[PDB]
There are 2 protein chains.
Amino acid sequence: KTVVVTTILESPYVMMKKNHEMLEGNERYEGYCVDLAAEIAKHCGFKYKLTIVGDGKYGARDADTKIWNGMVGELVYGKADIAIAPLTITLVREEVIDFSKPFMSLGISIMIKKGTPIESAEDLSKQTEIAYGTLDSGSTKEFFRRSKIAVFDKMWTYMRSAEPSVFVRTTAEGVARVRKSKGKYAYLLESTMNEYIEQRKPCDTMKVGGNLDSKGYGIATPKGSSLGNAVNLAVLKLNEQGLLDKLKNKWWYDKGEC
Amino acid sequence: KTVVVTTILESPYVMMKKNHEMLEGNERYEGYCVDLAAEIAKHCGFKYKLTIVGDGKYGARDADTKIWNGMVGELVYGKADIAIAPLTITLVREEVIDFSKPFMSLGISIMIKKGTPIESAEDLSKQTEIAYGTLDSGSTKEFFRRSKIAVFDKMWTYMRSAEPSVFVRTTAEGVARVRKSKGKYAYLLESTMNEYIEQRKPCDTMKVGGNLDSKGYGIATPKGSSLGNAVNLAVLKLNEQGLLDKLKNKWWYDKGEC
Ligand SMILES: NC(=O)COc1c(F)cc(SCCNS(=O)(=O)c2ccccc2)cc1F
Ligand SMILES: N[C@@H](CCC(=O)O)C(=O)O
Ligand SMILES: N[C@@H](CCC(=O)O)C(=O)O
Ligand SMILES: [Zn+2]
Ligand SMILES: [Zn+2]
Ligand SMILES: [Zn+2]
Ligand SMILES: [Zn+2]
């Protein structure tokens, strides 16, 4: 059976090839997770189809209904067999889906427009002139809502009540807002994405301060999928062989234009 | 039932307290893994006894007999219920034991005596005046014994054939060898241990170069153990509370004396 892979359009993980209208199926896409999907499928011995998550979301549970959206939702409700995307391993997600060992490390980080007078999360929390926000329906927002760490809870208190809204629906929207706002919007997003964007034209953003936490992305499968075990062994093999490092280099740094 | 925890004397993960005499059982020990064990035990709801691996090794499989030694062997042969130690997640181990998601990241690194004229692994490989080696029965030696990277394979060819032997039985022996060889021995070990030692008196070693790979330590249980699931959930939770970040600062940065 063709394994249905859910993923998300997020650079440089999955992107539309420039001539994708003349290509078919998996060939329409390129990027880190496209290359990785090919390798996981080869080492696990399955055929597969890449499908972009319909609602364009990573995955969170609605607080009132308790329905999961995004890629998590496609797995939970049986629409996809596997997710190969920059999907963060979290405890609440682990209650409903399974994750491989992580294939890439990351932490929450701060993106500013160059010259913004902020060097840290503590800096951000202590002022109001520069607004700051995070992506909707993702692990970064949930991180702040739940955190018991003084500085991060102070940030949550501000963000949840800030008007106009400081949350964005896609990473690209957040990045554009940073670039537009003349230094008055900072964006909280994962270090991997922050680092990619810093090396992309117009080279007008940068990552400041240390990461706020330390986690990783995992390949996710529905609970009790037969695929879980083989996928995990494939991730370990590819790490040890050096593939993951090679792919990071290909899509981040060899890709660099600043 | 009291859970038998296997671990290994390795700073700053598990150390006999200087002062101890009036202490018994688990109380004799201190360290990152000692603190982590107490947290895992509290979140999983079990009592436990810390035991130091009998053969003082992490664990490797004998090529001729296929018997596993070290902490891995203690799990495989049913001599302990769980290992809580800086035990590297590897493909060959995952075939015989289960690991939690990683609780700490590390990479292979180079330790020199300060002033040694080496800045990289490439430097080591291209010369012969300065000897170099690694720990026996651990993941670092296997890394080299398997690597296809030109520089690392060149290092392997040298190390496996060097006389006298460049391999050591314990990390402490490796560190002593660096300290007392006047810059003529360099030691390959994990970044975590290297960075700890660099901030300890006599402050005469340092980490040079970047890491050679990127991996993680996991909590290990015997295949199919009934502890596995609860332990993984606990590592997830401790990470998201930040407790793991807190213990890292306690045992690395608060321990600095240089
Ligand atoms: N390519 C790689 O080597 C990346 O793999 C790793 C790794 F080896 C270690 C870590 S430590 C950070 C926490 N480990 S986790 O991401 O599996 C996690 C996430 C949330 C709760 C508990 C544990 C990270 C990597 F990505
Ligand atoms: N990687 C995140 C999405 C990005 C973010 O939340 O910053 C997740 O899995 O939800
Ligand atoms: N962490 C290693 C031990 C130290 C080393 O090999 O450098 C292991 O689990 O085997
Ligand atoms: Zn391959
Ligand atoms: Zn004593
Ligand atoms: Zn606790
Ligand atoms: Zn033998």
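All positions are counted from 1 along the displayed chain.
Just so you know, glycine gets a Cβ as well, placed from its N, Cα and C.
Summarising the annotation, Swiss-Prot assigns L-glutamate binding site to A:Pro86, A:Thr88, A:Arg93, A:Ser139, A:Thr140, A:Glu190 and lists experimental evidence as the type of evidence. Within 10 Å of the C-beta of A:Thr140 (L-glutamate binding site) there are 22 other C-beta atoms, taking all protein chains into account.
Quoted from Swiss-Prot for the published mutagenesis A:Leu91 to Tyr (Swiss-Prot position 504): Promotes dimerization. Strongly reduced desensitization. The Cβ of A:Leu91 (mutagenesis position) has no same-chain neighbour under 8 Å that is 6 or more residues away in sequence.
For the mutagenesis experiment A:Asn239 to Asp (Swiss-Prot position 775), the note given by Swiss-Prot reads: Increases rate of desensitization. Applying an 8 A CB threshold to same-chain residues 6+ apart, the list for A:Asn239 (mutagenesis position) reads A:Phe103.
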A:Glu190 (L-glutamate binding site): tally of other CB atoms within 10 A of its CB: 26
Recorded L-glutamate binding residues, A:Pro86, A:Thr88, A:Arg93, A:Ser139, A:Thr140, A:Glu190 - maximal Cα separation rounded to whole Å: 18
Members of the recorded positions set A:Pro86, A:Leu91, A:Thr140, A:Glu190, A:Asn239 whose C-beta sits under 8 angstroms from chain B: A:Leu91, A:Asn239
Candidates near ligand 1 among the recorded positions A:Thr88, A:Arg93, A:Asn239, judged by a Cβ under 6 angstroms: A:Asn239
Residues satisfying Cβ distance under 8 Å from A:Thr88 (L-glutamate binding site), sequence separation of at least 6: A:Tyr58, A:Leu106, A:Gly138, A:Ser139, A:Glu190, A:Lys215, A:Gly216, A:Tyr217
CB-centroid shell, 8 A cutoff, L-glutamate site A:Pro86, A:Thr88, A:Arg93, A:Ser139, A:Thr140, A:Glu190, site residues removed: A:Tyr58, A:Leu87, A:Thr90, A:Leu106, A:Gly138, A:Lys215, A:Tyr217
